[PDB]
Structure formats: structure tokens, C-alpha cells
Amino acid sequence: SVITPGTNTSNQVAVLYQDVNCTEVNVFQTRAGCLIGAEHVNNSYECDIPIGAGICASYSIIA
Amino acid sequence: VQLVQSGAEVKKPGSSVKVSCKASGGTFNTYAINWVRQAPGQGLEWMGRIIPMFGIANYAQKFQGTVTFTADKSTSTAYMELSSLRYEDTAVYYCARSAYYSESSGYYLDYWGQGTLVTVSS
Amino acid sequence: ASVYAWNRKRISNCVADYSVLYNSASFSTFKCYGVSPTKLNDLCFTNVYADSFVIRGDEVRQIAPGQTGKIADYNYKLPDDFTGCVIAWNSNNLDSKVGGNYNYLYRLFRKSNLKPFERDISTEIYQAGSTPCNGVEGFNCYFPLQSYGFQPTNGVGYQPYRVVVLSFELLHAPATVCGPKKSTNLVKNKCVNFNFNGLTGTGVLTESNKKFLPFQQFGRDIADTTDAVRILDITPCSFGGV
Amino acid sequence: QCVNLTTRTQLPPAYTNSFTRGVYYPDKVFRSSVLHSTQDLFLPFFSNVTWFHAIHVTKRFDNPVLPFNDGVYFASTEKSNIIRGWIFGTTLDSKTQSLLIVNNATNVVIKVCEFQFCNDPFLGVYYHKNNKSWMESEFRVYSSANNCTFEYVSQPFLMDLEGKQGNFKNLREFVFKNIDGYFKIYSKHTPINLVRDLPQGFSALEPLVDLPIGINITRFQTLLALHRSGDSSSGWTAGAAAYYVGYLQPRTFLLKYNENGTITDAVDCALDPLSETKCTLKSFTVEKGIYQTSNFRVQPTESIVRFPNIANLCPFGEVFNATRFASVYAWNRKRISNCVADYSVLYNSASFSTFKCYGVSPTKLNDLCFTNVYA
Amino acid sequence: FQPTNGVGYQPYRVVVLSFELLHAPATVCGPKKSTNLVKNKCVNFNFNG
Amino acid sequence: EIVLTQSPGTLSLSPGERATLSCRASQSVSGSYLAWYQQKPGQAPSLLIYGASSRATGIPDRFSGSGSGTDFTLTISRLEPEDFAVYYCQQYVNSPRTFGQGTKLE
Ligand SMILES: *[C@@H]1O[C@H](CO)[C@@H](O[C@@H]2O[C@H](CO)[C@@H](O)[C@H](O)[C@H]2NC(C)=O)[C@H](O)[C@H]1NC(C)=O
Ligand SMILES: *[C@@H]1O[C@H](CO)[C@@H](O[C@@H]2O[C@H](CO)[C@@H](O)[C@H](O)[C@H]2NC(C)=O)[C@H](O)[C@H]1NC(C)=O
Ligand SMILES: *[C@@H]1O[C@H](CO)[C@@H](O)[C@H](O)[C@H]1NC(C)=O
Ligand SMILES: *[C@@H]1O[C@H](CO)[C@@H](O)[C@H](O)[C@H]1NC(C)=O
Ligand SMILES: *[C@@H]1O[C@H](CO)[C@@H](O)[C@H](O)[C@H]1NC(C)=O
Ligand SMILES: *[C@@H]1O[C@H](CO)[C@@H](O)[C@H](O)[C@H]1NC(C)=O
Ligand SMILES: *[C@@H]1O[C@H](CO)[C@@H](O)[C@H](O)[C@H]1NC(C)=O
Ligand SMILES: *[C@@H]1O[C@H](CO)[C@@H](O)[C@H](O)[C@H]1NC(C)=O
């Protein structure tokens, strides 16, 4: 899955491998898979790009 | 069927020579031509073979770089060139036939020419 | 030319008379694949590729696409689609000589099968054993090339067939070769059956304001259907429901 | 007659980054205002291409051997027409049929023939100090040409031949492809106003010609025109120019046309995930969101076969190494049943004069299932 | 057969082996070239057919 | 390189009896790729046999090969005065068609 904030906004891209333990191929592992290219933060905001399993992403790209 | 050979060559040491084996009609295309040294008072040594259709000549390790094999598709004549006359190169070279094929795997010398005597003189 | 050295000629920028071939009927095999025979072959091709060889009568079948044999895998193969024709005729008088003619050669053995089209002229000694043989005829290593040997008094399976294999690329964009049957007839603004490169269809010709390029003949809009053809626009005549 | 070129200072090859350059028309079909996705041999976006210089200042005379894998993109920055053409082939020693392109003033002469190419094929323009005039002087490319039929003609006009002062002003883009017995040359010309760089922007590459040759090409050269005004083997002036060489690979590109017939923009699908999702959506603008584009999968490293081991062994040793063998009239038969067999047991000793096998042969077929074995 | 004699006049033991090629019973088979195990990586496996 | 050694170098001694001319090789001759040759003095060799035992055109079947493995036999069943000539061997297995040293040389 390609997570983007829109070409009109920025060209930054986050890549989500769904249900893949991607230790063998900014890596963040969740039960929905593993996300690369977005910095995980400890805050909680309104969901913008629904990744899944209670995890969302928003615009650098944060998860 | 008849493969007449060139006459004896009067070659002073170091002077090159080219033999002239003459193929009868139908000999070159169907069959390969091979050269044997037949050194004086000694045995027979296989210099190499000429494929007169695809122009392929392969030589043994001993004679490599010392002899050149050429054949003329038109006039059906076989030629062997000696780079220079080294002292041991005196001999009676012979040209013979071959099969150079798969179905017939006997690669024997079908018909042999009369022979050419090379030496320091006559 | 021999089967191993399959000669190719390019038929370019000329009108063709496919119907003289059909009405000759002297050719032993005149099988056509993809293209239809019986006067329907006179349709435009980008390139007409002709390859001619003299093969044995029994080996004619192998030339067909997706067929396997010695000739097919070591001398000449055909692509599976094979938009084109296979043409053969018996050259027993012309290509058989008394005492046999050994001027025609087939590749009995080779290391691997070939590409769909491939001309191997190599004379490297085929290897059948551990020993290299130094590219000389020894045990378990023979000349890959093997003779035919057509004889005047011989079986039909063992007599020479002159074979011309014609391939037809149906891209049709260059339009080099085209049947002289059609004419211009100066037709526009009416429901007609357009035909400009051997691609038939129905519709109304219309003047074209779009600008093409010298290398461009056709123009296709969305749905990959013919819209403009060398410049005239193709607009199908009115249709609808009642 | 060719002369070996000396007084050249060695310098490691240079490389530069090409930005969205090397896109041509995939076919001869007119399209307009449509996003077309096609797979063909293209130069990758933001790739590396090799840079070759020629600076008067050594003299940097660059003309080495370059491979021809699946097609070559050749960009040329010029102001005095230093590059005159190219040659293509496999050995360039007249053993195999070769090709050569040369922009001669009288006629372009694409020659497809067996040429005995020398070590340093080149051209040379003489300069006269008596009056301002430049004329072609030397042409040392080939020596023999016997076995061939193809030869061409065209109508170029007298060009400049003079070495102007300043920066590069002409960009010549070429793509040479060899497929289906065709040598396709696609060309474009552009006016550029830089000094020593790679021009930006995007430009379509129209088909110039499609030679129907069908030859095997593996190595190719580049032909330069030098300038002269002591020794002829060692003395020459290079003339200021540069040229870029790149290699195409099979990729899928999404192209966006205009109301006209030209190609205005293109994107490489396999460049980065952003371009991947642009190709997936069949659009050049991607709205904010999450999109499933591809599917990652681990490719198997190797193939493994584990079978039951040899546990029952056939008594071939009993039959072969027996103390007493039967007479010919009383031929003795033994049945080898229900045991795996060491078919690697009848030639490795090769004591046997004959391991002449009929029908089965000494092969893996030997070392295979047998209904009954009679010895 | 005599000890000092030509090999043409010397004994050759011959062990004629008859093998039919239908192979439906398959009573005798080769070792079948078993390889080794390489687990913990994606692999194309073929255990016993 | 497969060397050949002819064993009876001068057994003939103006022979009036059947002969057993021999050739032996370092590696066994594979698939009977051997030949024999008739080199009458002052003249070129003439093929006598090919394969192992296959006879030749215009050469009587009294000339008989009897070899396998290390191919080694040329047998004159009834000896004739005119046939006297140094006899040579040649192997087409691996070797650059090398010859032996001759068995019936004076
Ligand atoms: C030019 O492209 C080449 C690709 O062949 C790059 O060459 C090597 O790239 C690796 C990693 O990508 C580096 O570790 C090497 O140091 C590179 N250089 C060599 C082998 O000379 C190269 O990076 C690209 N760019 C330039 C400026 O050469
Ligand atoms: C073009 O010629 C080259 C010779 O340099 C061919 O490359 C060889 O191909 C043979 C197979 O025919 C291989 O056994 C060699 O190992 C190859 N050598 C090298 C250096 O690559 C090439 O295959 C030819 N291409 C075509 C299409 O005929
Ligand atoms: C986004 O779009 C608006 C109008 O559609 C435009 O003004 C703006 O420049 C665009 N953003 C960028 C970064 O180009
Ligand atoms: C699989 O994912 C888990 C996350 O809970 C991780 O601890 C484990 O190391 C991963 N497996 C491998 C082989 O890396
Ligand atoms: C993790 O979360 C806690 C509580 O929200 C916060 O205090 C801390 O700074 C966070 N750390 C990072 C590295 O985000
Ligand atoms: C003047 O130039 C011409 C070529 O343009 C040249 O042929 C001629 O030799 C020149 N004159 C002198 C005196 O060199
Ligand atoms: C090539 O031309 C030469 C003439 O120099 C002549 O040998 C013959 O016509 C041709 N040979 C081959 C092998 O094509
Ligand atoms: C390209 O299209 C524009 C319209 O936007 C037109 O003005 C221009 O003339 C066209 N180009 C050519 C070469 O006709």
C-alpha cells in the first residue's frame, strides 16, 4: 500500500506491506503489517489516512 | 579417385614452398583432405585436415604455426604451405581423403596421392 | 539456399500478386496459417519476409508452427502464431543430380534448440563425449552439419522440395505491401466500407483537421479502435434505438 | 591506412545523472489526449549514463569500445559537429558483417558491410591559415569491404565544418534498437544554451528511419571529426564536444499526450512507489489516501528433492563377481527383483571392454524404474 | 581357452542385462539423487513426489 | 594423447606364413575407430581395413581384422609375395589421427 498526502501537497511516500514480517527484505511493525517511510509518534490525532487496526497516518509523514 | 601430387621441390633452407594436391571431380565437396608427413626412413604423422567446403583447417599441436593449409574450391586443388624449411622439415608429404561426417564416423584416409619430396635441394 | 543457411529476402514497397501463386496450383504444399488462402491473402502487411530452403519431402510437416523434429529444432523454427504461409513444391528435376547432389545440408546435431528465427552458420564440432576433441572429428564428436544427398531415382519422401516460407507481419502500420485490387474512387461523407491498409470496416469518411506525422499512418482514440487513417477521419454512420 | 593515436592522457570514466530523458514513440499509431501505458525497451528515469569529453585544453580524445546489450541511447552536445556517426558490429575485424553511419556532406552513407576496422577509426578536418576555410581532409575508418550488398543514398547540404568559439548550442538525441531483424534509429534535435551540463525538460523522440538489416551487433564505437593545422600519427586537435551513452532496459512507461500528436510527458512505473501508484491510477495526479499497487512475494531460492534412501540393494555384485560363470549353451538367468539398483555399477571401473547399451543407454534412464531385471 | 592365446581366443565373461521400459511394476529403481534439506528459506520442495 | 605401439616390428622376416600383426593403445580404442594401411615401398599407403574388421574395396577378405578394446589384429590367411609392405595403424579416438610405427619394415 502506497500512502501519500496528495501530489498537489507533497511527493513524500510511505509504503505499507500488509501482513508481512518484513525483517527480511523508519520501520514500524503493527498487526496490520509493517510501514516504512513514516515516523511513528506517540501522540493521537484525528484519523486522516486509515492504515488499519487503530493506526492512522497524516502529513514529513507521521503514523 | 585420383589425387595427383606436385613434383619434388628444390627449396634452400628457410625458403617457403606450397604443395599442389589436385582433386578429381566430386572429391573436395563430399570429402575432407588430410596431410601426413611421412618423414624419411620413419613413420606417418598426421599434420591436419582440410574441409574444402567450409574452409576449416585444424592442425595438431606439433605442426601449429609452422604449416598453412589452403584449398581452392574452384579448380579443386589442395595446397599446403611450409612457413620455412627447417632442417628436420625434409619429408614426403601426402594428401589423402577423409569423411568429416557424423553418419559415417570412419575418418580414414580413402585415397593417397603420389607424394612430394622436399629437401635442402632437389 | 540450404535449410541451415536459410536465405531471407525482404519484400518492400511493392504491390503483390498473391493470386498468381493460388492459381498456379503446381506447388506441392501451399498451407497458410493465420492468414486465409483462396484469394484472401491479398491483404496489406508491414513486412513480407520470404525464406527459401530445399528440404526433404518427409520433413515438410516439421516446418509448421509448434511442431518438433530435427529441422524444426536445429535448422529452422517457426513462431507459434505464424501469421503467414508455408509453400513447397517438388524440385526433383531441378534439385536432384545424377549420382546425388550434396550441395544441400541439414544440421543433424546441435547443443540446443534454436530461437523462433535463427541462422546458425557455425561449423564447430558438436560434442557428444567428455573429450573436447580440439574441434576435430573423433569419437563422440562429429561434424554437426550433415549432408542430404538427393538422388534422381529416389522416393518422394527422399526427393528435394523447394520450400519458400512466407511470414506476414500484421501490424500494418508501415503498409509497404498492398494488393492492387482496391482503388480510390473519391468517396467521402457517406456510410461506406473504408479500407486503407487492409483493415476492413464500415463508416463515414470525414475531412480531418488533426495533424499527423510522416511516420504515422493510423490514429486510434480511446478503446484502441481505428479513428483516423492516412489524413481522413473515420466516423461510423448514424445508428441508434427505435 | 589508419594511424595509432598517441599523446593521450588516461582519465577514469565520468558519469552523470540523466533526468527523465530517453522516451520515444512505442509505435507508429497516432494518439492524442490519452494516457497510454506501454511496455518496451526504455531508458530508466533518473538513471546514470556514461559521459565522454573532447576538450582542446592530452586533448581528451574519447572513443572507446562500448557494449550493445539491448539498445543504446546516444545524446550529443555539439557546436561544431564533431561527432560524425557510429559503427556497429561484433568483432570489427571484417570477419563478421558490420554497419556504419557517417554524416558525409555529399551524401549520408549508411554502409552495411564487412569492414576491417582499425584500432582508432576517426575523421579529420584540415584548417588553413592562408584563408578562413574548413574542408574534410582524412577519413581513416575501414580498409576492405567485399562481401555485402546494402548501400544507401540521401541529400545533405554543405555544413559549417568550422570550430566556433563559445559553449554548446546543439543537442542531438538518438536511440538505436536491434530487434526482429530491424535496426531502428530514432532521432531528435534541440537548441540548448548551456556550457557543460545535461539539458533538462522532456522531449519526444520521433522515428527517423528503420533499417531492415538483421545483423548481430554486440560492440559499437563512436566516430569523431578532429582538427588539424607535427607528426600525423601522434598529432591532432580534438575540438570541443561531449556525448552521453546510456543503455535501455525493458520497462513499462505511462505516457501523456496532448491535443497534438506529440508526447508531452511520461512516467516510469518501476521508478519509485509514487510513480507506481500514478501508473496504477492511470493518472498523473494522485489524491491523498492509501492505494494498493503491487504485491510483494518472496521468490524461492532453490529446489529441493528428498526421497527414500537406498535400503534394498540389488545383488549385481553377486552376478558380476561370481566365482563360477555358466557355459554359453546353459545360459544362467537370475532375476533382480525388489531392490534399488546402483546403476552407477557397469564402465567407472571400465574393466569391461563393452558397456554398449541398447535402447536404455548408459544414462539417467538406466538409473530409473525397471519392472523386471534379468541377468 | 588357453592361458597363452590371443584375446580373441581368450575368455570374456558376459553378463547380459535385460531391462523392459514400460516401468509400471518398477521393482528395481535407481537411488533417485536425493539432495539435502535447506529449511528456513522459501524453497521449491518436492518430498517424495 | 593415445599412443599406439605395434608389437611385431620385424616378425615377418620375409614371411611364408600367416601373420598376427598387432597394435596396442594407452586408452582403449573406443568404438573401433582404427584402420590399417598398406605402404608398398616407393609408393603411398593404401587403406586395408576400417572399423575393427570391415574390409576394403579391392582388398581381398584374406586380410582380416580381429580386434576389440585395444584393437590389435591384421591376419593374412594365405600369404602372397606381392602383398609384402610395412603395415600401419591409425586411431580416430581423441588423438590427432596419430599413427603407429609400422610392423613390416625391412
Ligand atoms: C553511475 O552508475 C553506476 C552503476 O553501474 C554506479 O556505480 C557504482 O554504484 C555502487 C552502488 O550503486 C557504488 O558502490 C560504486 O562505488 C559505484 N561506482 C563504481 C563501481 O565506479 C554509480 O554510483 C553511478 N554514479 C556515478 C557518479 O558514477
Ligand atoms: C552475436 O555474436 C556473439 C559473439 O561474440 C554471440 O555470443 C556468443 O554466443 C554463443 C552462442 O552462439 C555463446 O556460446 C558464446 O558464449 C557467446 N559469447 C559471448 C562473448 O557472448 C552472440 O550469441 C551472437 N548473437 C546472436 C543473436 O547471434
Ligand atoms: C495545488 O493546486 C492549486 C490549484 O489547483 C495550485 O494553485 C497549487 O500551486 C498546487 N500546488 C503545487 C505544489 O503546485
Ligand atoms: C516477526 O514479527 C515479530 C513481531 O512481533 C518479531 O518479533 C519477529 O522477530 C519477526 N520474525 C522474524 C523472523 O524476524
Ligand atoms: C512516548 O509517549 C509518552 C506519553 O505520551 C511521551 O511522554 C513520550 O515523550 C513519547 N516518546 C516518544 C519518543 O515519542
Ligand atoms: C582558399 O580557400 C580554398 C577553400 O575554400 C582553398 O582551396 C585555397 O587553397 C585557399 N587559398 C590559399 C591561398 O590557401
Ligand atoms: C567475399 O568476397 C571475396 C572477394 O574479396 C571472395 O572471396 C568471395 O566473393 C566472398 N567470400 C566469402 C567467403 O563470402
Ligand atoms: C499544438 O497545439 C497547440 C494548441 O494548444 C497549437 O497552437 C499548435 O499549433 C500545435 N502544434 C503544432 C506544431 O501545430
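All residue numbers given for chain E refer to Swiss-Prot; the residues shown span 497-545 in order.
Structure determined by electron microscopy, 2.6 Å.
Every residue gets a Cβ built from N, Cα and C, even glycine.
E:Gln498 (variant position) falls outside any helix or strand according to DSSP and counts as coil. Among the natural variants in Swiss-Prot, E:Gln498 to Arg has the note: In strain: Omicron/BA.1, Omicron/BA.2, Omicron/BA.2.12.1, Omicron/BA.2.75, Omicron/BA.4, Omicron/BA.5, Omicron/BQ.1.1, Omicron/XBB.1.5, Omicron/EG.5.1. The residue drawn here is the original one.
Listed in Swiss-Prot is the natural variant E:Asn501 to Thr, annotated as follows: In strain: 19B/501T. Neighbour count (other Cβ atoms within 10 Å of the Cβ, all protein chains): 10 for E:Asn501 (variant position).
Among the sequence features in Swiss-Prot, the mutagenesis site E:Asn501 to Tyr is noted as follows: Increased binding affinity to human ACE2.
One natural variant catalogued in Swiss-Prot, E:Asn501 to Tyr, is accompanied by this note: In strain: Alpha/B.1.1.7, Beta/B.1.351, Gamma/P.1, Theta/P.3, Mu/B.1.621, 19B/501Y, Omicron/BA.1, Omicron/BA.2, Omicron/BA.2.12.1, Omicron/BA.2.75, Omicron/BA.4, Omicron/BA.5, Omicron/BQ.1.1, Omicron/XBB.1.5, Omicron/EG.5.1; May enhance affinity to human ACE2 receptor.
Quoted from Swiss-Prot, the note on the mutagenesis of E:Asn501 to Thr is: Reduced host ACE2-binding affinity in vitro.
For E:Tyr505 (variant position), the same-chain residues that are 6 or more apart in sequence and have a Cβ closer than 8 Å to its Cβ are E:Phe497, E:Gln498. Among the natural variants in Swiss-Prot is E:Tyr505 to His, noted as: In strain: Omicron/BA.1, Omicron/BA.2, Omicron/BA.2.12.1, Omicron/BA.2.75, Omicron/BA.4, Omicron/BA.5, Omicron/BQ.1.1, Omicron/XBB.1.5, Omicron/EG.5.1.
Counting every protein chain shown, the Cβ of E:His519 (mutagenesis position) has 15 other Cβ atoms within 10 Å. What Swiss-Prot says about the mutagenesis result for E:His519 to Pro is this: Increased resistance to human covalescent sera neutralization.
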Reduced DSSP assignment, E:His519 (mutagenesis position): coil
Separation of alpha carbons, E:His519 (mutagenesis position) and E:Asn501 (variant position) (Å): 43
In three-state DSSP terms, the structure that E:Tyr505 (variant position) belongs to: helix
Recorded positions satisfying Cβ distance under 8 Å to any chain D Cβ, from E:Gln498, E:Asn501, E:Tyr505, E:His519: E:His519
Cβ atoms near E:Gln498 (variant position) (within 10 Å, other residues, all chains): 8
